[PDB]
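Right, one structure below, let's go through it.
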Amino acid sequence: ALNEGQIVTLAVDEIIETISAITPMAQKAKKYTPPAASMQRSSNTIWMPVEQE
Amino acid sequence: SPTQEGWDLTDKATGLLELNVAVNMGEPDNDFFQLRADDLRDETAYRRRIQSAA
């Protein structure tokens, strides 16, 4: 019928999504960002008070 | 200049001589240090090292 030049096209907008990104355990974890300048001198350790009985 | 005595001085003309001294350079002098990016959370030591280097 119509013999013309062929192309190969990629979908610019459609990405096949694979691998889930659920993080149930990490979202139950608390995040803390201590002051970095003091963290540098404290060997990346900070002490947290425990509630006293 | 030299100085010479007498009247004749025939066949005793001298020449000219000017001496030279050479000034040169030395090697560059450096303060050179390395720091990982974790060391720059507190930069006070870095600035004090710059001052010491001066």
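Numbers in chain B come straight from Swiss-Prot, and the residues shown are 55-108, in order.
This deposition comes from electron microscopy, 2.8 Å.
Yeah, the Cβs are placed from backbone N, Cα and C, and that goes for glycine too.
According to DSSP, B:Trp61 (mutagenesis position) is assigned to coil rather than to any helix or strand. The C-beta environment of B:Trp61 (mutagenesis position), restricted to residues of the same chain at least 6 apart in sequence and closer than 8 Å, is empty. Here the residue is the original one, but Swiss-Prot notes a mutagenesis experiment at this spot, B:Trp61 to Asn or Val: Drastically decreases capsid stability.
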